[PDB]
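Trainee: So that we are looking at the same thing, I have put the structure below in structure tokens.
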Amino acid sequence: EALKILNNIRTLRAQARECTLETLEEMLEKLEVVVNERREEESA
Amino acid sequence: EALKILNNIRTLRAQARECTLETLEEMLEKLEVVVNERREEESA
Amino acid sequence: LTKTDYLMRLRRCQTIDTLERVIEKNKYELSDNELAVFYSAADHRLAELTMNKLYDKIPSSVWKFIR
């Protein structure tokens, strides 16, 4: 449900309006390492 | 509500198994640019 | 369905403005389940059209030009 609206930049912009810059940056870093983990397994 | 569970690496890494790296990457690249826009605003 | 299918169907629309009309209408036709890949198709189509260069994969820095 949440990953649905996350696939579109327009909808994403609206939800990112209720979160401070800090939270956005923090969550980005958290997602980054998660994708990195998957990428690692995907390439290994 | 739809962001709280995203701030936890435990749930994030769990729900990240719902889709393949394909969809994850396409949406990831869409998120990083959004955060940048917010950065530009907070910097302005 | 695959996002490639929708991409080819949406690639028939040009001027960008025409694309905004079809996605607006289909928005009330889709059952939300296919909307997931439809979003990717629309975003993908807009990205290639904005940069004026068709690419299989869309570079991350291109999503910044999407309105």
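Residue numbering for chain C follows Swiss-Prot, covering 6-72 in order.
So how was this one determined? The header says solution NMR.
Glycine residues also receive a Cβ, built from the backbone N, Cα and C atoms like all the rest.
Pasting the feature list from Swiss-Prot:
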MUTAGEN   C:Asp10 to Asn  Does not affect H-NS binding ability
MUTAGEN   C:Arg16 to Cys  Derepression of the hly operon, impaired H-NS binding
MUTAGEN   C:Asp22 to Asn  Does not affect H-NS binding ability
MUTAGEN   C:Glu25 to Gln  Affects H-NS binding ability. Decrease in the ability to repress the expression of the hly operon
MUTAGEN   C:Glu29 to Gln  Does not affect H-NS binding ability
MUTAGEN   C:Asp48 to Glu or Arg  Abolishes the interaction with H-NS
MUTAGEN   C:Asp48 to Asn  Abolishes the interaction with H-NS. Loss of the ability to repress the expression of the hly operon
MUTAGEN   C:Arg50 to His  Derepression of the hly operon, impaired H-NS binding
MUTAGEN   C:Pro64 to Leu or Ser  Derepression of the hly operon, impaired H-NS binding
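For each feature listed, report its degree of burial, its nearest neighbours and the pertinent distances within the displayed model.
Mentor: When secondary structure is read from DSSP and collapsed to three states, C:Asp10 (mutagenesis position) falls in the helix class.
The Cβ neighbour count for C:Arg16 (mutagenesis position), using a 10 Å radius over every protein chain in view, is 15.
For C:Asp22 (mutagenesis position), no same-chain residue 6+ apart in sequence has a C-beta under 8 angstroms from its C-beta.
Sequence-distant neighbours of C:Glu25 (mutagenesis position) (same chain, 6+ residues apart, CB-CB distance under 8 A): none.
C:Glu29 (mutagenesis position) is surrounded by 9 other CB atoms, counting those within 10 A of its CB over all protein chains shown.
Take the CB of C:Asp48 (mutagenesis position) and look out to 10 A: across all protein chains shown you find 24 other CB atoms.
In the three-state DSSP scheme, C:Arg50 (mutagenesis position) falls into the helix class. Neighbour count (other Cβ atoms within 10 Å of the Cβ, all protein chains): 24 for C:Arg50 (mutagenesis position).
C:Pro64 (mutagenesis position) counts 11 other C-beta atoms within 10 Å of its own C-beta, drawing on all protein chains shown.
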Trainee: Is any of the mutagenesis positions C:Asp10, C:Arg16, C:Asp22, C:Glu25, C:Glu29 near chain B, in the sense of a CB under 8 A from one of its CBs, and if so which?
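Mentor: Qualifying residues, whose Cβ lies under 8 Å from chain B: none.
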Trainee: Select from C:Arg16, C:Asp48, C:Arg50 the mutagenesis positions whose C-beta atom falls under 8 Å of at least one C-beta in chain A, and return them in sequence order or as 'none'.
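Mentor: Sorted by position along the sequence, the hits are C:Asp48.
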Trainee: What is the nearest of the mutagenesis positions C:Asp10, C:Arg16, C:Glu29, C:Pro64 to C:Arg50 (mutagenesis position), using the Cα of each?
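Mentor: Out of the listed candidates, the nearest Cα belongs to C:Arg16.
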Trainee: Counting only residues 6+ apart in the same chain, whose Cβ is under 8 Å from the Cβ of C:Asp10 (mutagenesis position)?
Mentor: C:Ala46
Trainee: Considering Cα atoms only, can you say which of C:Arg16, C:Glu29, C:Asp48 is the nearest neighbour of C:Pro64 (mutagenesis position) among these mutagenesis positions?
Mentor: C:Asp48
